[PDB]
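Visitor: Have a look at this one before I ask anything.
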Amino acid sequence: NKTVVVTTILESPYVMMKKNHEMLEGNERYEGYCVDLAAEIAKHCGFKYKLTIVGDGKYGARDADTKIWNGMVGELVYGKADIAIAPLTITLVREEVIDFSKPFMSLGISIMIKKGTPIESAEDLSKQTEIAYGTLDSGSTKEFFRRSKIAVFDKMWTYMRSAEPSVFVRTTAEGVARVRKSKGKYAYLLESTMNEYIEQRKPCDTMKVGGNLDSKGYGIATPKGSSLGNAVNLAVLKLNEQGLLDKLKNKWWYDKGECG
Amino acid sequence: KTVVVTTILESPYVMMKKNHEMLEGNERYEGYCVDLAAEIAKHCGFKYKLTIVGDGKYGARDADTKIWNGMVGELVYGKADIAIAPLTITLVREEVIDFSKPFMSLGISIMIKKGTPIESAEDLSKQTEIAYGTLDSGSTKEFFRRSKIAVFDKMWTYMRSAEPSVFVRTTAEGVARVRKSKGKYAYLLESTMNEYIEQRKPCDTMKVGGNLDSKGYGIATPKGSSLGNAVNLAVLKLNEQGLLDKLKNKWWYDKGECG
Ligand SMILES: N[C@@H](Cn1cc(I)c(=O)[nH]c1=O)C(=O)O
Ligand SMILES: N[C@@H](Cn1cc(I)c(=O)[nH]c1=O)C(=O)O
């Protein structure tokens with residue numbers, strides 16, 4: 001009755017299925033930055049845990065009508081999971097219904113373009129349409145544009161939700177794929193961490209251009225008020241100060257980089 | 001009840017304006033954190049008074065007396081209600097005061113005079129012809145003093161005993177030393193400040209290599225204070241709305257002096 005249920009999401013290189021996952025079981029079926037972070041937190045907080053992939057594969061949004069949550073956030077909110085260890089962005093609306101540790105990773109929305117194509121900035125994109133651009137059809141990135149009060153980003157939002165040929169995508173894979181075949185006619189807006197990862201994987205034909213549009217962080221989430229929150233938060237700060245969080249990113253991002 | 005805010009004078013976060021002597025109250029000050037204090041106050045619905053921390057320190061616990069000094073101390077021991085300054089969120093501090101999620105992200109970095117043949121902390125650690133140091137107090141210094149990583153440990157062992165003291169008392173001091181050392185001094189400081197100085201005349205400094213760590217500054221309140229929740233949500237809201245980035249651009253770039 002003491003095992004901690006960890007809700008997470010299959011997103012490379014955070015949580016991935018090991019090659020021989022079929023001959024494995026339990027937490028051993030998975031590997032990745034977050035699988036490793038889960039092990040380190042558990043050790044530091046002294047608890048057993050079971051990794052479980054979020055059922056609807058969503059991060060966490062609330063319906064404006066019903067006010068019901070889905071994704072990992074919903075798992076925590078509705079008593080399904082005891083902790084969320086994944087690339088979950090710390091946001092206002094979420095902070096109101098669940099707890100978040102201080103960030104374990106710092107990032108920001110960035111611009112992905114087809115390598116060999118002209119550099120583009122948010123400003124640049126907002127002033128045209130020949131080059132289509134969009135975001136994941138759900139998540140904090142799409143929300144950023146919907147709730148920002150910055151002229152440039154508001155202009156970009158108006159354009160994106162109005163773009164007849166939908167500029168949104170359902171998965172990171174889709175966005176990346178779209179960038180790779182659009183010959184510069186499609187710029188994908190995604191979190192810098194993922195942009196950096198893809199840039200380190202074959203075919204190596206994409207790249208992060210310009211600075212980030214904002215500064216956010218991923219955090220470990222627990223149900224509102226959970227006593228597990230305090231220890232977890234302190235574990236994150238300790239892990240970061242010991243340099244372990246940095247070694248984890250180098251391991252899963254740059255150590256096996258395949259683009260030079 | 002007027003909320004007592006403790007902060008510290010450091011450009012461009014908090015600074016007494018030119019003819020501040022002709023003004024009064026909070027109007028005497030200006031800066032990124034002065035603007036941030038007004039934004040937090042408004043969103044939380046409280047009146048406040050800006051005060052400069054008595055001992056000019058950020059916050060550390062004397063290992064011999066166990067007493068906290070600086071802004072952390074003013075919060076822990078009842079002198080201030082909230083701290084709005086470039087205060088780094090750390091483990092030891094987190095244990096005694098509450099921190100909002102970061103309002104700014106940064107990391108330790110290297111400042112050098114353009115032309116200096118250095119490109120990384122690794123390079124620095126491997127020589128001494130080019131001296132290098134940090135502020136004589138604060139988390140930047142602590143990073144090295146408490147580090148257990150070989151490269152950083154070597155840097156620290158060098159720094160603590162460097163005959164001509166490599167430590168500086170203020171940012172202004174470390175910057176002047178870089179500019180006047182003919183390329184023989186590299187100053188280690190928080191990236192955001194490195195980026196600021198880079199926008200100031202005579203535009204002769206630069207940041208090399210990436211940051212040594214990744215952390216953030218947070219608004220701090222006394223442990224258990226009922227002000228914490230509202231403050232945290234205000235910071236997140238201000239960030240999401242883009243105001244935090246507008247302030248950064250305001251004090252760093254719109255006001256920049258290096259084209
Ligand atoms: N972290 C987000 C999800 N998420 C992920 C990626 I990778 C991206 O590019 N954009 C997002 O909104 C959340 O928590 O909703
Ligand atoms: N943020 C630090 C203080 N601080 C400030 C600056 I500006 C810097 O360059 N280095 C520091 O350690 C703390 O909280 O101690």
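Just so you know, the numbers here start at 1 and follow the chain as drawn.
Every residue, even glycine, has its Cβ placed from backbone N, Cα and C.
Below, the features straight out of Swiss-Prot:
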BINDING   B:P86, B:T88, B:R93, B:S139, B:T140, B:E190  L-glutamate binding site
MUTAGEN   B:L91 to Y (Swiss-Prot position 504)  Promotes dimerization. Strongly reduced desensitization
MUTAGEN   B:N239 to D (Swiss-Prot position 775)  Increases rate of desensitization
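Let's see these features in context: how buried, what's close, how far.
Guide: There are 26 other Cβ atoms within 10 Å of the Cβ belonging to B:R93 (L-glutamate binding site). Secondary structure at B:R93 (L-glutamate binding site), as computed by DSSP, is helix.
Cβ neighbours within 10 Å of B:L91 (mutagenesis position), excluding its own Cβ and spanning all shown chains: 17.
Listed in sequence order, the residues of the same chain lying 6 or more apart from B:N239 (mutagenesis position) and placing their CB within less than 8 Å of its CB are B:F103, B:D245. Taken residue by residue with DSSP, B:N239 (mutagenesis position) is part of a helix.
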Visitor: Under DSSP, is B:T140 (L-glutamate binding site) part of a helix or a strand, or is it coil?
Guide: helix
Visitor: Sorted by position, what residues of the same chain at least six away from B:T88 (L-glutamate binding site) have a C-beta under 8 A from it?
Guide: B:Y58, B:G138, B:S139, B:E190, B:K215, B:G216, B:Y217
Visitor: For L-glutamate, with binders B:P86, B:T88, B:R93, B:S139, B:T140, B:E190, what's the maximum Cα separation in whole Å?
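Guide: Taking every pair among B:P86, B:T88, B:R93, B:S139, B:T140, B:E190, the longest Cα gap is 18 Å.
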Visitor: Going by Cβ pairs closer than 8 Å, show me which of the binding-site residues B:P86, B:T88, B:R93, B:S139, B:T140 neighbour chain A.
Guide: none
Visitor: Quick test of your reading of the structure: among the recorded positions B:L91, B:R93, B:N239, whose CB sits under 6 A from ligand 2?
Guide: none
